[PDB]
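Worksheet for the structure shown next.
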Amino acid sequence: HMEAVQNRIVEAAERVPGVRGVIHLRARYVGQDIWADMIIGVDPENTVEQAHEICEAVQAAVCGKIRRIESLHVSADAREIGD
Amino acid sequence: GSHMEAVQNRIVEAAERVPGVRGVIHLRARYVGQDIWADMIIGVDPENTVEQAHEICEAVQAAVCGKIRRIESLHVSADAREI
């Protein structure tokens, strides 16, 4: 049900350029549809503007691979390459 | 002390006084026993580095948590906010 959707979300987001992992994800069913918000990791030397572009790209990628997600909020957090 | 509406006002009011903060955009707060878990998103200058946005988030985390005892956990993220 939810376990599998959450995997599709992560998997979709991580393929997007400038994404360094999904850090947080919460999702709720509202009827048959899903409301979700997530936080992604990005290079700390990015501008907040540039981080916003990646967030937008992630929003497009996930929403395009998973029909049942009605609403998806996306924020960016500082994330280094390794750890 | 004083319902949820009032706490949420103290949170906002505390956050907005912190340097680099351009308004509280989102705030969700729930009671877990007598304590509160909250997460919020603040606005910051888009020309900030994500690193620099992280410092403001930290300052907000400190300011609110220091003025409101009953908050046990407060997550804070930054979003582009232009004026």
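Counting begins at 1 with the first residue displayed.
Determined via X-ray crystallography, 2.7 Å.
The backbone N, Cα and C atoms fix where each Cβ goes, and this holds for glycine too.
Copied from Swiss-Prot, the annotated features are:
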BINDING   B:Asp39, B:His75  Fe cation 1 binding site
BINDING   B:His54  Fe cation 2 binding site
MUTAGEN   B:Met40 to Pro (Swiss-Prot position 250)  Severely impaired magnetic response, cells make very few, small magnetite particles, less MamB and MamM protein accumulate. CTD no longer dimerizes, CTD has cannot fold properly and is unstable
MUTAGEN   B:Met40 to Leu (Swiss-Prot position 250)  CTD behaves like wild-type
MUTAGEN   B:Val50 to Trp (Swiss-Prot position 260)  Significantly reduced magnetic response, many fewer, much smaller magnetite crystals formed, still stabilizes MamB, CTD dimerizes, binds fewer cations
MUTAGEN   B:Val50 to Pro (Swiss-Prot position 260)  CTD dimerizes, binds fewer cations. Loss of magnetic response, still stabilizes MamB
MUTAGEN   B:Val50 to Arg (Swiss-Prot position 260)  Loss of magnetic response, still stabilizes MamB, CTD dimerizes, binds cations, dimer interface is tighter and twisted
MUTAGEN   B:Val50 to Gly (Swiss-Prot position 260)  Nearly wild-type magnetic response
MUTAGEN   B:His75 to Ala (Swiss-Prot position 285)  Wild-type magnetic response, no change in magnetite crystal size, number or shape
Count of other CB atoms lying within 10 Å of the CB belonging to B:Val50 (mutagenesis position): 22
Close in space, distant in sequence - B:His75 (mutagenesis position), Cβ under 8 Å, 6 or more apart: B:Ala38, B:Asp39, B:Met40
Candidate with the highest Cβ count within 10 Å, taken from the recorded positions B:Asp39, B:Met40, B:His54: B:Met40
Three-state secondary structure, which DSSP defines for B:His75 (mutagenesis position): strand
Per DSSP, three-state class assigned to the residue listed as 'Fe cation 2 binding site': helix
